[PDB]
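Trainee: The structure's right below; bear with me while I get my questions together.
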Amino acid sequence: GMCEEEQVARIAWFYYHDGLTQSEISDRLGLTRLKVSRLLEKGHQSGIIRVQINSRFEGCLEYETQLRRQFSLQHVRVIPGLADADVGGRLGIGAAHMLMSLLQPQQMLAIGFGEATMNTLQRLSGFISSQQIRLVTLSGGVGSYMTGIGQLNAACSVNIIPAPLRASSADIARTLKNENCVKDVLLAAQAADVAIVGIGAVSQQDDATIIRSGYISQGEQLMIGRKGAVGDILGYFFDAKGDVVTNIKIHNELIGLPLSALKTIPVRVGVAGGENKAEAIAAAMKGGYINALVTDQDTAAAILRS
Amino acid sequence: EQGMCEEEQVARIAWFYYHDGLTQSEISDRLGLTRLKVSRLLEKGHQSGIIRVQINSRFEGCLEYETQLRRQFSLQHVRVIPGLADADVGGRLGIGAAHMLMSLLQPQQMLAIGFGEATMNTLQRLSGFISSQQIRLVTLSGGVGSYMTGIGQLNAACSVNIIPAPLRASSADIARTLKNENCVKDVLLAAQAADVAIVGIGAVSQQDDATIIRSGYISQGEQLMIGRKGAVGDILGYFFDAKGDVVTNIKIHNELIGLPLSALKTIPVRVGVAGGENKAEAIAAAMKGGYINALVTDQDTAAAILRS
Amino acid sequence: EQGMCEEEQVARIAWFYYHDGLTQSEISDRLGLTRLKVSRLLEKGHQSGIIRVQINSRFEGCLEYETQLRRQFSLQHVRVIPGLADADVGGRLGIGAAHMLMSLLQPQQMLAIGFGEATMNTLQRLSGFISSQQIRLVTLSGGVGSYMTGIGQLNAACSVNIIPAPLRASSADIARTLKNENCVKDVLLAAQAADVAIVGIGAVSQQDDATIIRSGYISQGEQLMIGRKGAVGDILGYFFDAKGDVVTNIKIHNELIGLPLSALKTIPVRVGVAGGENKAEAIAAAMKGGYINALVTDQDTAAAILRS
Amino acid sequence: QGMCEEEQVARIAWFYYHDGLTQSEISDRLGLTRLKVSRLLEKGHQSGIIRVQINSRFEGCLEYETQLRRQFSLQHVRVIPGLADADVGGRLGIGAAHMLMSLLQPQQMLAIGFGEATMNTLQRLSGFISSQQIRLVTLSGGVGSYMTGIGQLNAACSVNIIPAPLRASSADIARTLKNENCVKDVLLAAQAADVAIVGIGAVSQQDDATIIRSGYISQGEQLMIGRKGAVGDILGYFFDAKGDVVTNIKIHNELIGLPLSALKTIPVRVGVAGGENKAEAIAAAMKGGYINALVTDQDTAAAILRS
């Protein structure tokens, strides 16, 4: 009966496994209530009492914390992926469940367009009704939102921008943006408590969720990348440093809140997945457009990696 | 979907009551519900449009006013819901209008819809039929929000083609440009090609005390100005004279993004739904103009029309 | 009479009752008729066929089939899930069946279970219910492992009485020996004593693609020979003919450790879950034999049964 | 709600140890009560979701440990720090479990016996079985006699169970069952596992042993067992102080389940047993080579080396 290292190991056992009390341990070895407490903390600092997590798919908590601090996010969630479950369909369950622990009764919620965020409103039907959350659209489009507000107990406040998402010329756009009924809802949004938007990457060729939507042409996509864009948000493209790309035409033709305004809303939830969006998602936080991310393990990995 | 489904529960207790013939109570002791809860789901089924009440008889509606109306104006269809002591006399029009559409629309057909509590209540009472028969909807005028209260249900799986534009433009030129913005000119065509259209009818008469000007789409002084120029009523925002013809010297007409009356005429079956004894003047003008070749109104209003 | 004909009266009462939603009484003080006068004309409306109620909900046909099936076979309980766009169907049968069981089982009751994907997915979709309600479960057939993918969840705290033997013995006598080996004879009684039992149905048609042949419990040629002998389907490993009677000249029957079909009948509510258009005749035969007094199936299969 | 039971545990586990918060401080983050949190944490340890590695030579009682390792030639050994009663049976589990965690390789097969000893272990090894996707095979029939162990196992673990009772009424009924394909196959599966875990029973603890209490052996059968020279058992097979099995024993031929000679096939055979009155058998167990790894308490360890 001796040695300092042996004591450490002894009390550790008796504390964690056998599960005893700092005191109950004293009356076992010639040590004082205080004496035990010291060697215990000593155990972890020296590194003899190490606690490991054992649950396949907890690596999500490892990535989650790194992401959290290496980008400084108010909130992060990283769902695994498991055996299919579509994942893309899974990010919604995750993002929606996150919004539920963010939104407070009767608060305003700015929404973006896209399958990512759309599924989320679907998985948030219930919460919206009960807590009577007010919704507002961050960009025009109208129909590009119905597949989301399709539910909503037909009794929820839905302020929709009565305009298309993108105008023919950069002027018709300026005209519409100053048309009262549009100028209002823009306000409504810029005033939202929380905002949820998806992130689009430029890599994707005729395979993207913004090219398929017929919102931008194939050659308009290429020239966008060429100018240095790496991804987008609500139709606005940015570079890897997270800053907006100046020489872009489509920016001046989009009816809807610009990126500057988005930042106004306090909690901006971003939901995006796919290993091909990591660069864009990253750039997305470097610019501060989203201060809360929601993504799968794989996507998360790829981000922190490269 | 999770489980149970609210939609299936209604269909289930609907079949358990009418066909199998059970009592509101005896149905409770079958599914985890209270005698009261049952009564609720049944009511829902009716308002929603899940429960249809066909009445195989010539006397479904006021045949008298009905036939006269039918001939004095040559209408393809008409129905005059049984008048009743007030009770709004506006939502009831819905349950009747809805039921007519259910006997007009064929599976997978396109339906053009206007705006207003009249036609909006109808879509509400038409949800079930929309779903099951997978009816396609297209808006005859911009407004977007001015349609939510109708497209509120629709099992989130129904194709709703909405015009991405405001109802009225600030300038008559901004409107001209919006009407030529592809995504907008595209939905207009869709509607301009629908199979059946349903529109309410607004009257100049019911100045202010009409959810018409209350919709803030027209001013107090704009309203009066409207009348002075010979307007008696409107459709989707176009005002017309007693002879049923549109009023030319009206500015609001050129500021409206949305199908024009002339184009509305394309649609083969045009159902008009309107009540209020103060609207007869207009409703009649609406038929003389040929804007609607189908009408759904109440006893009172019908009389009112026939009389003077 | 008074004012109008009687056909018109029924037409008005109907509207005021169903659509306008009035009270049998509230309708009296509308026309010169008494509280009971109205009640008469209403029922008159239904019987005559003037007021006919139709249901409008894509996926109601299932309630059509349900009723026919329920009466043309005399079933205490019936459920017919649709199928819609995929959802697997086979995987949908479980959620439906489990959902039914929740509506039948009473707290702390005994539930005899069979083997097979059908029934096994049901247990999975009923993990929750079994735990809360502390339902007691007993295996109606040996096999053991052929049961784990079901009781896999079950909060590690539920009573699971499993027959400690294989499903089929090598000879018809080693089976007889095990059937009377206390620890097995006990679980058998346990089972023959359950309150509700749920089993799937196997069809003979299926060759080398059946849920009983791929399980390696019956050989390729053992299957053909059973069909030749007149069997059309099975339950718990016992085959029967279209008249629902068991096939006598079957060897496997005496090689099966586990409750016999006669005993199964003992159990009051016998829910059967099975789908697939190729099981139609089996499923039916299974009801004509009375092995199941409650069925759970999809529309297609339901149709196929009723048809041929 | 939301986060299933398993994730909830992993969450408050990571927010307690790594990020380092207080039992209370974490309540104010997820919809739970100060007490509910404490519960999820405890559950995390017991289920095996939370391991507590002790990278130190003194994890266990090295003295008794090393003597035991050499005086018996054991592959691995652990002598959990004894303590004031507290059952002296559940503790064995946490230790045994942790040992397996250091022996088992991903996707390997684990043969397991029956009894509170090894059954507790299974429970304290749930997490490990899941994540590591470890495969389980039973070394003895019994079925129900295993539920309390396989009760957890995230309903997605391959458990190959022998479809037969532990003991047959006749020694002939057992011979035939042992030759019933579905029975003969799971036996091979086990007979080929990568590691096995079995408890050890003692004849001595007559009556006052959850062995005879299991009703698989009678009061008079126990006694008769001793008189013929039996000191303890494994899987139902009794042996003498010399480590060899006792021939003139009846129950041996009525047991459906791997024979001790075949168990020896399995490379790593861990035995877990506590109780000062089991020393005699535990030692016979090693001199017989039935186990080449042992896991026991300080007392028991001493009692062994002493006499």
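Per Swiss-Prot, chain C residues shown: 10-317, in order.
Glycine too: its Cβ is placed from the backbone N, Cα and C atoms.
According to Swiss-Prot:
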- C:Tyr26 to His: Greatly reduces the DNA binding ability. Retains tetrameric assembly (MUTAGEN)
- C:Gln33 to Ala: Greatly reduces the DNA binding ability. Retains tetrameric assembly (MUTAGEN)
- C:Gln215 to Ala: Moderate decrease in affinity for phospho-AI-2 (MUTAGEN)
- C:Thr220 to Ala: Decreases affinity for phospho-AI-2 (MUTAGEN)
- C:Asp243 to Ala: Forms tetramers in the presence or absence of phospho-AI-2. Decreases affinity for phospho-AI-2 (MUTAGEN)
- C:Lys288 to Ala: Forms tetramers in the presence or absence of phospho-AI-2. Decreases affinity for phospho-AI-2 (MUTAGEN)
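Where in this structure would I find these features, and how exposed are they?
Mentor: C:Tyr26 (mutagenesis position) counts 19 other C-beta atoms within 10 Å of its own C-beta, drawing on all protein chains shown.
Within 10 Å of the Cβ of C:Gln33 (mutagenesis position) there are 14 other Cβ atoms, across all protein chains. In three-state terms derived from DSSP, C:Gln33 (mutagenesis position) belongs to neither a helical nor a strand segment and is classed as coil.
For C:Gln215 (mutagenesis position), the same-chain residues lying six or more positions away in sequence with a CB closer than 8 A to its CB are C:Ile222, C:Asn287.
Under the DSSP three-state reduction, C:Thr220 (mutagenesis position) is assigned to coil, being neither helix nor strand.
The number of other Cβ atoms within 10 Å of the Cβ belonging to C:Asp243 (mutagenesis position), over all protein chains shown, comes to 30.
Under DSSP, C:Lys288 (mutagenesis position) is assigned to a helix (H, G or I) in the three-state scheme. Of all Cβ atoms in the protein chains displayed, 27 besides its own lie within 10 Å of the Cβ of C:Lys288 (mutagenesis position).
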Trainee: How big is the Cα-to-Cα gap, in Å, between C:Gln33 (mutagenesis position) and C:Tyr26 (mutagenesis position)?
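Mentor: Their Cα atoms are separated by 7 Å.
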Trainee: List the same-chain residues at least 6 positions away in sequence whose Cβ sits under 8 Å from the Cβ of C:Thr220 (mutagenesis position), in sequence order, or say none.
Mentor: C:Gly125, C:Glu126, C:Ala127, C:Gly209, C:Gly211
Trainee: Could you tell me the C-alpha distance between C:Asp243 (mutagenesis position) and C:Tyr26 (mutagenesis position) in angstrom, no decimals?
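Mentor: So the Cα of C:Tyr26 (mutagenesis position) lies 51 Å away from that of C:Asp243 (mutagenesis position).
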Trainee: Rounded to the nearest Å, what's the C-alpha distance separating C:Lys288 (mutagenesis position) and C:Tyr26 (mutagenesis position)? Just drop the number here, would you?
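Mentor: Given the Cα positions, C:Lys288 (mutagenesis position) is 45 Å from C:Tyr26 (mutagenesis position).
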